[PDB]
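I have placed the structure first, in the form of C-alpha cells, so that the comments after it can refer back to it.
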Amino acid sequence: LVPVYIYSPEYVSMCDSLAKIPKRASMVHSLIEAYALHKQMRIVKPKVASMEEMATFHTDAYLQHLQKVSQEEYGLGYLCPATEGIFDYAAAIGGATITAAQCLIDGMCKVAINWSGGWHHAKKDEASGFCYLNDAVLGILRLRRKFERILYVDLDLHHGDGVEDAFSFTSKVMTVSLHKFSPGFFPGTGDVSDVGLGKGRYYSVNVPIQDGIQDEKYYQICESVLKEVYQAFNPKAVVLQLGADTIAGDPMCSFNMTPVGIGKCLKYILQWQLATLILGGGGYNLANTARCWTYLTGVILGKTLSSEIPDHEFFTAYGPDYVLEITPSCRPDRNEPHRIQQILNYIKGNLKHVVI
Ligand SMILES: CN(C)c1ccc(C(=O)NCCCCCCC(=O)NO)cc1
Ligand SMILES: [Co+2]
Ligand SMILES: [K+]
Ligand SMILES: [K+]
C-alpha cells in the first residue's frame, strides 16, 4: 500500500517550537503540501510516547529529571539547555517515530515517514547535541518485535553515536553512519576503526569523510558500503536517518551535497523493498532542508517535481530564485580518493566477519 506520512497540525506546532530549528517543521510540511504529495500518502496521527515506552531505552532517573526541569545534570548543558515544555516535545517526537514503526509492523505500509525525528545523539541517561530523547532507538526497538535484523543507516553530517552506542554490543542491529570526522568536530567519534564491541564487534560501521564531499563520490562511497552490508547482514527492516546538514548552503559549512546525491542513496535502499522507517535530523538552512525532504519525499513516491517552487505560506523564504534545485558551492573537495579507497577496503574487510 501507500507510504505512511506521520503528521498532525499539533505535532507540527510542537516541533516548530524547537529553538535551534524554529518553524522548520511547518516549512517542510508546507512545501510537501504545495506539491500535493500528502494526497499520495496515508496521513497518520502520531501518538504521544508514554513514560513506559520511553523507558524501553531511557532510564527512569533521566526521564523523571527531564520532566521536572520541563516544568521550571544529565547532559542538559550548552547544546541541550533545559527549557520549558522540552519533556513534551520529546515525548511527541518519540511517539511519532514509534507510531511509524507500528505502521510498518502492521504491514499498513512498506515506508513510514517522520521528518521531525532523527535525534541520533541522545543516550540512555543523557541529552546530547540538541537531542533530549533517542527516537531512532525507540523505533528500532519497536521494529525488533517483528523484524529479526534491523539496519540503521545514518546520513546526517554528524556521527550517529547515540544509536551506535545503544546497540554497540549486539548483532541484532547494525549501524552504518557516514559523517564528517575531523579534530574538534562534534561528537568526535566514528573513525573507520570503530566497529562496535563484544558480541557486537563488526556490527557497527563508520565512514569518516572530510569537508567538501559532493554527490558523485558520496554516492560511490554509500553504494559500495550498503551493497556489502546488505550481502553480509541481510537486514529484515531499515531505519534511515536523512539529516540535511550535509547539503550545500547549510551553516555547518562542511559537506557540498545536493538532494539528488542523497535521493540516489535513498533509492538504493528503497529497491531492497524492506520495511523502511524514514527520519529527518539536522539541517539548519531551513528552506534548504525543506527542499531536500520535499525532493526526497518525491523520490519515495517515484514522482518528478517541478523545478519552480509553488506559491505557499513560506514562498518568500525561497527567494531570490524560487527553484527546488540546490547549487553546489565552489568549496574544495578535501577527500583524497586513496584515503576513501582504504576506508572502503577496511570496511569490506570488517564485513567479512559478518556471517548470518
Ligand atoms: C564558544 N565556542 C568557541 C564554541 C561553542 C560551540 C561549538 C559546537 O560545538 N558547535 C557544534 C554543535 C553540534 C551540533 C550537532 C547536532 C547535529 O546536527 N547532529 O546531527 C564550538 C565552539
Ligand atoms: Co547533524
Ligand atoms: K551520519
Ligand atoms: K551493533
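We count from 1, first residue shown onward.
We read in the header that X-ray crystallography, 1.9 Å was used to get this structure.
Each Cβ is built from the backbone N, Cα and C atoms, and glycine gets one as well.
Pulled from Swiss-Prot:
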type	residues	note
MUTAGEN	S26 to E (Swiss-Prot position 39)	Decreases the deacetylase activity
MUTAGEN	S26 to A (Swiss-Prot position 39)	Enhances the deacetylase activity
MUTAGEN	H121 to A (Swiss-Prot position 143)	Loss of catalytic activity
ACT_SITE	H121	active site, proton acceptor
BINDING	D156, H158, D245	divalent metal cation binding site
### Message
Out of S26, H121, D245, which recorded positions have CB atoms lying under 6 Å from ligand 2?
### Response
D245
### Query
Tell me, how many other CB atoms lie within 10 A of the CB of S26 (mutagenesis position), whichever protein chain they belong to?
19
### Query
Which recorded positions among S26, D156, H158, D245 have CB under 6 Å of ligand 1?
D156, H158, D245
### Message
The deposited coordinates stop at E72 and pick up again at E73, leaving 9 residues out. What Cα-Cα distance does that leave, in Å?
### Response
14
### Task
Measure from the Cα of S26 (mutagenesis position) to the Cα of every one of the recorded positions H121, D156, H158, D245, then give the nearest.
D245
### Message
I need the nearest neighbour of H121 (mutagenesis position) among the binding-site residues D156, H158, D245, using C-alpha distances.
### Response
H158
### Message
Using a 6 Å cut-off on Cβ distance, which of the recorded positions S26, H121, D156, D245 come close to any atom of ligand 3?
### Response
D156
### Query
Counting every protein chain present, what is the number of Cβ atoms, excluding its own, within 10 Å of the Cβ of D156 (divalent metal cation binding site)?
25
### Surrounding CB atoms that lie within 10 Å of the CB of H158 (divalent metal cation binding site), all protein chains
26
### Query
Once near-sequence residues are set aside, which residues in the chain of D245 (divalent metal cation binding site), 6 or more away, have Cβ atoms under 8 Å from its Cβ?
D156, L157, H158, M252, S254, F255, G281, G282, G283, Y284
### Summary
Per DSSP (three-state), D245 (divalent metal cation binding site) is helix
### Task
Note the Cβ centroid of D156, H158, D245, the recorded divalent metal cation site, then list each other residue of that chain whose Cβ lies within 8 Å of it, in sequence.
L157, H179, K180, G243, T246, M252, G281, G282, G283
